[PDB]
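Below: the structure, in structure tokens.
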Amino acid sequence: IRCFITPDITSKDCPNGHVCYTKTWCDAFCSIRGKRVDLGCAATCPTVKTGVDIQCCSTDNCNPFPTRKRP
Amino acid sequence: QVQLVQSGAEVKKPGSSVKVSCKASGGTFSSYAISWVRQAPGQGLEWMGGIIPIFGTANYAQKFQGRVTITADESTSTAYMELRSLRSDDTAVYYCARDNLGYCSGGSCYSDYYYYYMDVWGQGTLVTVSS
Amino acid sequence: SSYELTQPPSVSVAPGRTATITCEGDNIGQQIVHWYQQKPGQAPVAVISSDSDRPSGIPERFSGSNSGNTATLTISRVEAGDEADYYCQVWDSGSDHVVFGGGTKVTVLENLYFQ
Ligand SMILES: [Cl-]
Ligand SMILES: [K+]
């Protein structure tokens, strides 16, 4: 699968993976800089702990970097 | 720590343009944003704009929008400010300055831009406009 | 158009007393204020970040506050070498501008007014 990967925020080929993931959470700067975003690929959807969100998907480049919409 | 090293003094005619460089030595940029801040003789600090290379997005002050271009060459860790249509009150010392709050760290990046305090400053470049 | 920061151009402080430099803005307490010191012929140096934090190495006698319509840089027990220009600074997300105050020159007097 091809997925976007942080911190380069580029699409890499992951020959042995088959899901992309978007992991997001707040650090102390979440109000001014938005959530932290970890993009990557895995063989299966990773687990995250409380306070962290993860969304997984199974098509090439299905995890584009989600910037905050600036009102 | 990383340093920012700017190009030398420029002497320009009115109507001409100038391009000043800012090399991030002792290190690199990429995850860090770089602003340009000028200071006319005897006056205060004035933001020109800045660039966040990891998002390829530049932000400009209204006073200079349409006259100014800020770029960054991530391979040489050099940022540039090009200021066009020069006039006499563009005479100033021009600084580059790093945003203290990096956009990426340890496998993740922030998702919005917000210019934080400026921790590392270049030595400044004197630009003089006259005939 | 853009958010306005108002600083007094100048402040006089007797040696060893307290210097207070205001930075006023419309509900500036909603903003995050940074402060820079600058001495003649030198580049600026951050002395307060995020209203009230001191970067590593900055003396304890520098402190900051921000509430309501006024942010304040306080230099306690002021010393000769604290004579400098001080600039407050915000990022105004509404206009996508870094805004500097006009700067305050802090002059440290040679003598007290009254013993
Ligand atoms: Cl986690
Ligand atoms: K410098």
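This entry, so its header tells us, was determined using X-ray crystallography, 1.6 Å.
Each residue, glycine too, has its Cβ placed from N, Cα and C.
Record note (Swiss-Prot), mutagenesis A:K23 to E: 2-fold and 28-fold decrease in affinity for Torpedo AChRs. The unchanged residue is displayed. The Cβ neighbour count for A:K23 (mutagenesis position), using a 10 Å radius and every protein chain shown, is 21.
In sequence order, A:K35, A:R36, A:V48, A:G51, A:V52, A:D53 are the residues of the chain that are 6 or more apart from A:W25 (mutagenesis position) and have a CB within less than 8 Å of its CB. Quoting Swiss-Prot on the mutagenesis of A:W25 to A: 11-fold decrease in affinity for Torpedo AChRs and 6-fold decrease in affinity for neuronal alpha-7/CHRNA7 AChR.
Counting only same-chain residues six or more apart in sequence, the Cβ atoms lying under 8 angstroms from the Cβ of A:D27 (mutagenesis position) belong to A:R36. Looking at Swiss-Prot, you'll find the mutagenesis A:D27 to R noted as follows: 31-fold decrease in affinity for Torpedo AChRs and 50-fold decrease in affinity for neuronal alpha-7/CHRNA7 AChR.
Neighbour list (A:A28 (mutagenesis position), Cβ cut-off 8 Å, at least 6 residues apart, same chain): empty. Experimental mutagenesis at this site is recorded by Swiss-Prot as A:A28 to G, annotated: 5-fold decrease in affinity for neuronal alpha-7/CHRNA7 AChR.
Its Cβ placed at the centre, A:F29 (mutagenesis position) has 16 other Cβ atoms within 10 Å. DSSP classifies A:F29 (mutagenesis position) as coil under the three-state reduction. Annotation of the mutagenesis experiment A:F29 to A in Swiss-Prot: 12-fold decrease in affinity for Torpedo AChRs and 74-fold decrease in affinity for neuronal alpha-7/CHRNA7 AChR.
Sequence-distant contacts (6 or more apart, same chain, Cβ under 8 Å) of A:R33 (mutagenesis position) do not exist in this structure. Here Swiss-Prot notes a mutagenesis experiment, A:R33 to E, with the remark: 767-fold decrease in affinity for Torpedo AChRs and 339-fold decrease in affinity for neuronal alpha-7/CHRNA7 AChR.
For A:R36 to A, Swiss-Prot lists a mutagenesis experiment annotated as follows: 16-fold decrease in affinity for Torpedo AChRs. Look at A:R36 (mutagenesis position): DSSP puts it in a strand. Summarising the environment of A:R36 (mutagenesis position), the number of other Cβ atoms within 10 Å of its Cβ, over all protein chains shown, is 22.
Counting every protein chain shown, the number of other Cβ atoms lying within 10 Å of the Cβ of A:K49 (mutagenesis position) is 6. Recorded in Swiss-Prot as a mutagenesis result, A:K49 to E carries the remark: 3-fold and 53-fold decrease in affinity for Torpedo AChRs.
Around the Cβ of A:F65 (mutagenesis position), the number of neighbouring Cβ atoms within 10 Å comes to 16. Quoting Swiss-Prot on the mutagenesis of A:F65 to A: 7-fold decrease in affinity for Torpedo AChRs and 15-fold decrease in affinity for neuronal alpha-7/CHRNA7 AChR.
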Residue pair A:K23 (mutagenesis position), A:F65 (mutagenesis position) - Cα distance, angstrom, rounded: 10
Where A:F65 (mutagenesis position) falls in three-state DSSP terms: coil
Alpha-carbon spacing, A:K49 (mutagenesis position) to A:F65 (mutagenesis position), which is rounded to whole Å: 21
Mutagenesis positions near ligand 1 among A:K23, A:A28, A:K49 (Cβ under 6 Å): A:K49
Mutagenesis positions (A:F29, A:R33, A:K49) in Cβ proximity to chain B, threshold under 8 Å: A:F29, A:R33
Secondary structure at A:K49 (mutagenesis position), reduced by DSSP to three states: coil
